[PDB]
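The structure appears right after this line, and notes come after that.
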Amino acid sequence: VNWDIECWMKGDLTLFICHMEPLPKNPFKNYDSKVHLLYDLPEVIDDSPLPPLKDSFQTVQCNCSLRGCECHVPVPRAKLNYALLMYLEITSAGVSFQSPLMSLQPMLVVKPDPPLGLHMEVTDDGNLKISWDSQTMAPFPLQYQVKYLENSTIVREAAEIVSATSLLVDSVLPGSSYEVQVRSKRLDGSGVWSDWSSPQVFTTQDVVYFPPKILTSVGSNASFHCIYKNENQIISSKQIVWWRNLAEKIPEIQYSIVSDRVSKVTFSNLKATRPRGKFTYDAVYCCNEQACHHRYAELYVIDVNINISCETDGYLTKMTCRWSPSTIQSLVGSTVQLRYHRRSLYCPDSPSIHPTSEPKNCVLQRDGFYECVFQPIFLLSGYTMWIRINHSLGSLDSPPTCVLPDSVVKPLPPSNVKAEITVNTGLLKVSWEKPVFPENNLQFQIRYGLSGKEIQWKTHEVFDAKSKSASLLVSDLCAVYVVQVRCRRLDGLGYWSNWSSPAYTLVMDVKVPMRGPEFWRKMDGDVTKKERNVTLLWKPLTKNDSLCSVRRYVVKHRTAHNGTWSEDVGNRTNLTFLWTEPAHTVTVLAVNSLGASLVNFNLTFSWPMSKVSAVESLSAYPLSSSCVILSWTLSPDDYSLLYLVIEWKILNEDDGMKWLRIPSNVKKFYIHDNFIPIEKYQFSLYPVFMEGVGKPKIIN
Amino acid sequence: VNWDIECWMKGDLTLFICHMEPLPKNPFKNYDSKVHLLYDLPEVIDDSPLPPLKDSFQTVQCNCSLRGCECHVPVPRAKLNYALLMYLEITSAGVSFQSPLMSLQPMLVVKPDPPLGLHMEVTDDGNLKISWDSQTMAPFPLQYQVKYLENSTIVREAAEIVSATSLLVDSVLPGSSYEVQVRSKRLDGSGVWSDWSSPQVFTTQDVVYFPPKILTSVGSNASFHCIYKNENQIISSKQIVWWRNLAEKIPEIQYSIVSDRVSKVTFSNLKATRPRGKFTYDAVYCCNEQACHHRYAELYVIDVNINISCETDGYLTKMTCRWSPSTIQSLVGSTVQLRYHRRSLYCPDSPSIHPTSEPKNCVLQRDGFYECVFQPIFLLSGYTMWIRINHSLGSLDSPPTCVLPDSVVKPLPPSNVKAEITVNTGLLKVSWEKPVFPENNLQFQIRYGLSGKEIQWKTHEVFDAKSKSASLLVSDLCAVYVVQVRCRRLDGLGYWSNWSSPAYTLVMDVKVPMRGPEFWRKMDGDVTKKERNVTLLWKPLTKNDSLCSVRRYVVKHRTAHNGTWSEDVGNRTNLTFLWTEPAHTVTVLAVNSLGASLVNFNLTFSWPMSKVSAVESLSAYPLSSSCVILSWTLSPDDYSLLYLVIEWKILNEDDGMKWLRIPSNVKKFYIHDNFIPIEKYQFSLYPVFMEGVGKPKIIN
Amino acid sequence: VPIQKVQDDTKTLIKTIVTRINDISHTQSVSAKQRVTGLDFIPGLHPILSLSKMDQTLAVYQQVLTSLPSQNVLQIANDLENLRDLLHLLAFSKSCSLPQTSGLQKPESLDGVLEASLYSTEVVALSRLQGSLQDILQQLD
């Protein structure tokens, strides 16, 4: 019985396989031939010619089939270099056949697995690059035989031996198909050739763009190449005219001739691709002059300049980082991830995209931005930031940005801001409470303005980080002021605090009235009657005389008998009192919360002095319905006239009373008031003295 | 052959166990000895010396092992006190050995099970209590043997026999360990001692608190205890200083000494506890003066209080009890439940947490209140209710509260609320339909106000539970009023019903317009023609004159020949009619829905006295651009003038005629109008008589 | 980098953490005189002088508070890792080439007290580190 025996070590270096084929065919059709393999793996190479003991060989029962017997001998990887003692025991029809002892080394006879990953590509020069993946577990170099067949108009078959994992085929023929097969073999020793790998077929097109796509950025450069074939002829690169979106012939200055068949266009300083309806890419066309083939090259230019803004809370608890994806929606499908590395140190002068970055989770809001809260935060640690725009055509990284939390702290508005006008100085003094913050190095900004529908805000800055209150100069001492304060870092870092709550001062009389009201009298009582009611008549003080307010009017009376006594009139502007003494001195006082008016008017009533006349003439000259001149002459007697008081009223009218005190030096006056010529008027001139009001002068 | 036999009744009183051990060891190593227990349980104690029949004994096959044979005799609990007649049959090596008959009562020989629930606790005197359970299933007294192993600074093991289920152990040693074991035996009879139980260990600290943890309420009284061990020395109670949170030292007035080794602190009138940052209670400290142990006694104090708003619907089918969990939110893990007990009688003056209380499901609404809805209800039953909050550290109850369903009824709103104006009286009559309610004891409330953007609501109460309508005084009889009627129980119990539908008053003419309009006449036609167009000129009635409205004007005329006729003039305020008769008078009526105006003026046109001039002179004195004086003299003739009519206009302006009726007694008049001096004004004074209009006096 | 800004940075950040601890420990006003047993593995009854000794004290500080389970504490831990690195840098800026050896601690008694008295442990931790940084800021001048 004859056997054709082939033995090889399995590609995994774990099993030694012996395949056996009986010779010749079918003299054995009804016998159970049991083939037993006995193998030995000695562990010590001892130079002693001692025969191996018969109990040392391990017996392997081989799998025998109708086509042959396969023997599976487990060879340890550590013993792949050892001498494998081998012999066979074949028993058939009661007869046992023993083969002579065989010695072999499993490592020398290895059949590797077929090469995998047979990729196919076109180089920028227009060459046809075959590539495949080497077996990473082979402890020996592998020699590869590559069989590629060119399915062009002429069928070309080539089988090439290579030690590398790639092969190059020259002159890519456009519109041609290439199928490649690669098999491996150990370079050194009697290695057994691996079976051919799966054939990889690559069919070229009439126009070949390589790279057919470029995902690039704004300002970046993209280079596209072409092998243009018209019908059966390859268009020369000199004849290749490039077009972008078929609406812009790329200038021939941008044409670079890689070869007589390869024309190259290189875009430089690329602008972000405007979305062309459903096109988010710039279509780059290889054209034989004007004959633009229906296929093009895709150019993707994205704007990776996204600003990310970060803020630190006043409780110093969290960072709030935000940014907007506005430059990202141009490309549908791009997945953007902020990648952060927190450098333990402060941020570098040049923030760098750190290889050890961590994924960060951020939320798109209703405002269109993405917030990124960092917690816990590290004060002196450099937080290197950048977005990773993972597009299907490649991942794009925003320029790395690093943030130190201190310079992005927005302050808390100070608490309990108080606004008030200091008394007797009128200084609006404002006090506020400093919120909790490091170093208290806070530059405070206040804003103040009058209370109303529209507050004309006035601001002031506080550079002293120690100040807690300040007094301010305001225009109206009796109008309500609204005050708000905001604070920031004195160094200018961080942010400004929100403006504080509106602080309202309380209106109070900062000082007493400054002048008493002008008061005249309505003279009630018969002349024959010694008692005569004197109806004092004054007017409320102005905002300047009252400053803020007059809470009451006090009329102080003085007599020789009753001495001096004062009568509070309160808010009333008139006072009727009886005249009983020859001299009765009257003074009306305007009183506010701080007291009476300092300087007050006085008026004396005297029976003897009421008879004295200092005026001899008085004349009413009507200038118009809005003015009349009163002209009068005063006595040559040295009358110490305080002032003259002009009395004018409508005759027959007891309520057309009007009066006016004028200086005693006046001889002619202009009464500007609505004047009706129809009615008769009583113009009265009153000489007023120390002793009282002298006898007046009246003209009708 | 000799055998050792032990028999006892099992603790469950279901199996009688006879344990057996052969004597001596192993003369029988290869024989299958069959041991049988033949037993009898006679049912009648008859005093007849009749030997038991051999067929009455029941046979049980014993389970024999290499260590001995165990025979299990099932004894009914009803026959435990009966005499158990039994004998043993042992078959070994073909030889049968029969034991003499033995009589015993299984109740007198029972081996109890070991006690369970072994616990060690410290009394407030510092004394340890070793506690365990008594076996309830045992119908017989037990005596327990307690072996303790004090593993203190001095190791003290002592075995003590007690009949109670707890052991007094004095003066717990701080910083020490203890091992205790207990076994039991029947107190009466030949009790077989139980096996020793599992040793329960209770180890001490150099400082021991008792009771270490307190859950309590606001205002209550409590007490902690301590035993301080300084190193190997137990600190005296006279020397233990107590501390709370180590920030407040407890006054020694609140200390107390139980024993010199045992310190105790006492507190009274607790208040609610404030969380300390995250820490939420008060930490009591036992300190050797200033030597504070790292261990502590913990105090929980909570404010016990919870209300609940129950309301009975107007249809009297349900309560809705609602309450806030706002005060429960402090202790995490606290679980709340409304526990109610219903009472067949009315609510007691003091609601009490009744032992028979049921749980109520309550739904938290979006408002933050728990909603407890009860259905079906009985209005006269007192529902005693309280909130049970089950914190992890105990169960506590809100103050119990009782609610009467009839006492929380909200009646349905009054219906058919109708707002109408009573005619000829001007009274706001509001009629409505009463809601369904028992006893009709309802008090109704009516609110009304002007219909507009702001309804100045005016309220009026209807105490009469029988009243279905009410009348209200109003001042404007021609305006729309919004009226609503709400009700509540007449006794005031329960709630108010919600306000009814807004009842809107309709505007109708309550009365005819109170006067007819004043009209003048415009002469369209020369003097020469006997026929003259009398263009009457009047004005619409004001609010008072029209009252509510003037639906139309109708001008009535009279003549000597044609009698009296009327012209429906409608809304227009002028009437041009031809004058043809010697005596012709005109009257205009203001007609509303109820009829024509009551008071109406007259103006007769008469040819003969159209020549009669009752005005001697007439003059115009312009006081201002806004005023002109008219003065006139009448003829000294006894002219029975009804009134005077002043007609003035700008000359050359035929559309600027203005007229006014004035009483005939007036001699000087003041006309207020925008008088432009450059324009010349025609002032005409018409004398008016009963029988016609006199000849006017006209000035330009 | 200039060292004056580093020094000012140290002073500012330490006083910021002072504010942090101060207002966190608001519901935790302390009486510094009481010694409770079992936190001896916290020194601080002593002035701190040398860069090595303060450095190691701080390292132990970190290590002991690692057992502390909180979040405000975690932010403070970030703060102290920053401060530890910067004190390495300041020791370097001293131009003293003393080798920077570290570690050498045993986390057993710490964990026993941790499983014992988290309350006292955290409060004494905050308070004693307060005093520690107080003496440190005294010593920086």
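Here chain B follows Swiss-Prot, giving residues 125-824 in order.
Structure method, as recorded: electron microscopy, 5.9 Å.
Placed from the backbone N, Cα and C atoms, the Cβ positions cover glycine too.
Taken from Swiss-Prot, the feature domain 'Fibronectin type-III 1' covers B:238-331, and the record attributes it to sequence analysis. Positions annotated as domain 'Ig-like' by Swiss-Prot: B:329-427. Annotation comment: Swiss-Prot describes B:537-632 as domain 'Fibronectin type-III 2', evidence class sequence analysis. Annotation source Swiss-Prot lists domain 'Fibronectin type-III 3' at B:637-729, citing sequence analysis. Under its natural variant entries, Swiss-Prot includes B:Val541 to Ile with the note: In strain: NZO. Quoting Swiss-Prot on the natural variant B:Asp600 to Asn: In strain: KK Obese. Under its natural variant annotations, Swiss-Prot gives B:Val651 to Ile the following note: In strain: NZO.
Between the candidate variant positions, B:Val541, B:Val651, the densest Cβ environment within 10 Å is the one around B:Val541. Listed in sequence order, B:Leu574 are the same-chain residues at least 6 apart in sequence whose CB falls under 8 Å from the CB of B:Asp600 (variant position).
For the pair B:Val541 (variant position) and B:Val651 (variant position), the C-alpha distance works out to 66 angstrom.
DSSP assigns B:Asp600 (variant position) to coil in the three-state reduction, placing it in neither a helix nor a strand. Within the domain 'Fibronectin type-III 3' (B:637-729), the DSSP-based counts of helix, strand and coil residues read 4 helix, 50 strand, 39 coil. Assigned with DSSP, the residues of the domain 'Ig-like' (B:329-427) fall into helix, strand and coil as follows: 6 helix, 55 strand, 38 coil.
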